[PDB]
Structures are given as C-alpha cells and as structure tokens.
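Contents: one structure, followed by commentary.
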There are 2 protein chains.
Amino acid sequence: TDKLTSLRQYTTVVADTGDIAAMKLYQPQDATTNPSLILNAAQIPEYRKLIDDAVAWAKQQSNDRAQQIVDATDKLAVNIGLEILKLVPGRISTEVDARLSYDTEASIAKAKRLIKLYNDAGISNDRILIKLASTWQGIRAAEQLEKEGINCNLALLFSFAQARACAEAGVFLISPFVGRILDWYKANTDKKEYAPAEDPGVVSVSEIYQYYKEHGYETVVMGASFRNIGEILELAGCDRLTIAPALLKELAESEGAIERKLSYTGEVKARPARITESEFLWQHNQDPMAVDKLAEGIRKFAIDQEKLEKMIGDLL
Amino acid sequence: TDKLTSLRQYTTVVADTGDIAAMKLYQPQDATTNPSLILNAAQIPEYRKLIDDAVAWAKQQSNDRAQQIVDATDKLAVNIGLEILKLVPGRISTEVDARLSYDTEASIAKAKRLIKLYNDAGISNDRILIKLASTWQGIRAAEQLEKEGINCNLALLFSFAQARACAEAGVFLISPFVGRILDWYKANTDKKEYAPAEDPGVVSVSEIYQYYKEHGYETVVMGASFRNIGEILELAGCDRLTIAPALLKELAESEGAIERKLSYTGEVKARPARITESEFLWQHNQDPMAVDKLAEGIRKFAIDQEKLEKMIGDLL
C-alpha cells in the first residue's frame, strides 16, 4: 500500500489548508487553518461567495464601518470553517487575531466571539478548536477557556517550557512547529542538512511526546509545519499530524508500509509541581531558537490578518 | 586638545571596567561593572586580596557552604566597587544576578541585599546604582526600589518599548547598548559597514534621547557598549557615556575638538498615558533585534555569574 494509508494505522491524519478540494481527496479526520491560509483561501475564486456572504452579514449586524470590517473578517474565517466541517468528521481549528497574543483578556473575548459565530451557525463546541499562540498569556487564556467548555489548539510551540506549561494548563491540544525549528538551525547553524532522525524539529516533538505520555497528560500532541516527508515518517505514532496538501500528495504516491516510531510503553509517573511564570520565562528564553521563532511567527500572522482586513475593507 | 577632554564639555564620562588602573588614568565621574567585567577583574593578581577578604567574610557570616558561595560572590562584587569608589567622586554600578531577570520579587530582594552590603561598609545609597536587565519584570522591580530610595541602572535596553517603559517607571538611569545593536545588524543584514551617523545603535540612542528630553523625563540616558570611537563622537551631548578603557585611550590620544551632536532645544511636551504590559510585550517583540539581544545578553551574564561562583567554590 501507500505511505498515507499506512500512516493512518498509527496516527490521525489532519489536513493543513483552507482549501476544501484537499478534504475530498485525502479524507482527513480534522483540518487546521491559520491567518496565512485564510488569506490564501480568500484568493480562491470559488470562495468568492463566502466573502460576499461575510460582508453582507456584517453590514446587517451594524452600521459602523470599523465593526463591519472586524465582523466581516471573523465571519469569513468561520464561513471557511463551515465549508470544511461539511467534509470532515472531526474538528476545524480557527485562529484568533495574532495581534492579541500578549493580551489574555482580549484573547479570551475574541475566542468567545468566534465560538459565538460558530454557534449562531448551529455548530457545537465539540467540532471546534480555537487556535492561539503559545505565549504565557495565550496559555493562561486557554486554561480559562477550557474551563468554560472551549477546547483550544496551542500553536507556535517551540520550547520545552511552552510544552510543559501547556500540559499543566490542561489544554486540549498542542501544535509544535517542526519545520520552522529546522529552518532556524539551517540558517543559524553550520550544519545545513539533517538526517530525518537528527532533524531538530523531530527530536523536539519526540521529547515532548515522551514527557506527555510518561506523566499521563491528556493533551493531544499534533506535529505541524513540515518541510519534507522524512520528518513526517520519523514521527509516525504521534497522536495526530497536520500536513499540507503537497506533502499529503507525496505520501499517497509513495509505496511501502512504514513502522511506528513514537511510542511510550512504560507506566505513568507522578507529575511535578507546576511551573511558574518566572520559571517559564527563564527556561523559554534559554532557547535561542524558541525566542526568535515564537516572536517571528506572531509577527507574520499579524501581518496576514492586516492584509485580510485591507482586502475586506475595499469590499465594504 | 584631545577628544576625551573635549567630550567632557558636553557629556559626563564614565569608565566601563572593574580595573582601578583606568580610574586613575582617566578620572571618570562614575564607573560601571557587570558580571563579565567582575569575572575578568577577579583574574587581576592585585585583586587577590579582595577575593580572600570576601571568602573570609562569608565564612564568618554562616556555616552553610551554599550560603557562603552566595555571600562570597556578592561581597566580592561589593569589594571591587568599594575600591573604585575611592577613586571616583560619583557612582558605581553593580549588577544583580542575571538569573533573576524574569523574577520581580527575587530581583528586589537581591538588590536590597547588595545595598545592605554597601551600607555595612559605610557607603550610602547616593553613591550606588543597582543594575538590572530591562525586562518587564526588571522594570517593575526598579520602580519599586526607586520608591524605597534605591537608584537603578536599567541595562540591556534595546527596543523603544523598553525605553518608554523605563522612563514611565521613573528609573534613575538607562543604559542602551549601542554596539550590540550594530553587531546584530552586521550579522543579520546585508550591509556590513555603517557610517557613524547611520549606525543603528547611534540612531536608536538618538531617538531615545529626543523622546526623553521632549517629555521632560529625568531619567539619565547613558549610552554603553561601543565598538569604535565613531559611535561615541556621534553621541556627544548624551547625558553620560560609559566607555571601555581601550576606547578611552583612543579618545585621549586623538587631537581635535569635537562638536555637540545630541541636543533638544524645544519646549517640553505632555506625556502620554502609561504603556501596559500587553502593549509593552507587543511592541518589544515587534523588534527582531531587541528580541534576540535582550535574551542573549541575559544568558551570557548568567553564565559568567556561574563561572564566578565556580571559582569561589574552589576557594571555600
């Protein structure tokens, strides 16, 4: 058989795109989106109807142009998620405005607003994951949201300190960014080529996976952002993996069964005391790669958010 | 006349070293030290007596080896400052353990401990500046200390967000790191050579200086960490400048008067509302250079702190 089919025996497959065409082709269980993917998806001609509906709906909610742009941009992200939910049996991840990444209160409010839009469309919370950046503020926001019945996807996770803090907060799921970790090492290190087993991103997710299973944490581990299928195969066994259409295609076209790589067969160990903000900050900042990438990821998503608002603005 | 003498007409000269030999040669008003300089100073043979006194004193304060190492390391930094105060009429800057940079409470306690050691030696607070890293936690610590009569030197300042937060906290003085800003641009940018006037570090300090004088902030602006005398000359007029002995030598050996570069001749403008933690974090992290350098600076100072403790440990 092919790699994609074989991978499904050990890992839940998730598609990383806002394009419904991939949902039909690969039949993933869940789907993930982010500001950059939503921006690209808005370029898709067939998605024109989703944009028009969003704008129309927004103009019917208020007469304030400022609020209309916000309502239209949020509704568009929700409309795309709604189309995807028609093709997948699992969940859709929708990301909150990245500009609120360092504001716990504003992030909680925004998350509840998105949940509201999905609920107004008849979709219940169990089909959604609100995606936020894994800053200390984002984690604190998520801890609160989970208590109120809103499951979260903690993304842009790079350091072990972030992983630990997320598990202790009891979040539904985490998305460590494998490929971006590799990117950093290629650019800031002498070594430019890595064997799959030595890929920094792979090693990072593997250690996180072990730490989580070893202590009985229920937080789902979902590797994300890949550069090649080698990273994916090396993580076979990870709870879930969200993969871009291009890599999904390569897996489906390659023959040969694969073997499970990630497993924890021991018994559960006792959990340590919770890490504090001070310890979190010290440990996170001890990681040059994590320091750079977390801040950078947030900057890029914020820019894409602004570009989308610009686009919507010219339609009002 | 020479450059050094001319510079003194517009700017207060400060020596950046723990070596008393430079104090006698350049007669600076104040002197600054940091963990790296304290470590180097401990290598100076004539400083052997200062180390022995520190160790002896520590063993007389307690019988706990753990506490002795801490007492010995703090006393050594204070002993070096005490030697310098005999040669300078102004202040000495002594830095708190960098490992506490993200812990407000621990930083306040450590600062008070150092103040205690100086007071036990008969030195009053007006001759000292407690130096801390400009993280949000360090700034909050400083705001509290200033209220209790302890003046601070907010260092490792890179972003405008840090500068603004420091002025609003009412700190006694800030130390923006000019040379390290240049280092980042040389390494992460295409352009490797900068004219003094276009030096990123110089432009940064100039904008900070303007912002401070324009709003009537009393916080002293002291440019620090230089790579060449060009940066120094381009900042003539800055409240103070702390310069390494090597650059101090170059200024003294070069002939020719210099002209004042930094000045604010307008009237004071009203101050804006205070920046919040969320806004501070968003703005600071918008600066790729500041993100990298602040975290890196703290990492290096922490390592030097550990090396000093190692050294002291083998003497107990």
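Here Swiss-Prot sets the residue numbers for chain A, with the shown residues being 2-317 in order.
Per deposition record, X-ray crystallography, 2.0 Å.
A Cβ is built for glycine as well, from the same backbone N, Cα and C atoms used for every other residue.
Annotation source Swiss-Prot lists active site, schiff-base intermediate with substrate at A:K132, citing experimental evidence. Around the Cβ of A:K132 (active site, schiff-base intermediate with substrate), 27 further Cβ atoms fall within 10 Å across all displayed protein chains.
Taking all protein chains in view, 23 other C-beta atoms sit within 10 angstroms of the C-beta of A:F178 (mutagenesis position). According to Swiss-Prot, the mutagenesis experiment A:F178 to Y carries the annotation: Critical for gain of fructose-6-phosphate aldolase activity.
Rounded to a whole number, the C-alpha distance linking A:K132 (active site, schiff-base intermediate with substrate) with A:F178 (mutagenesis position) is 13 angstrom.
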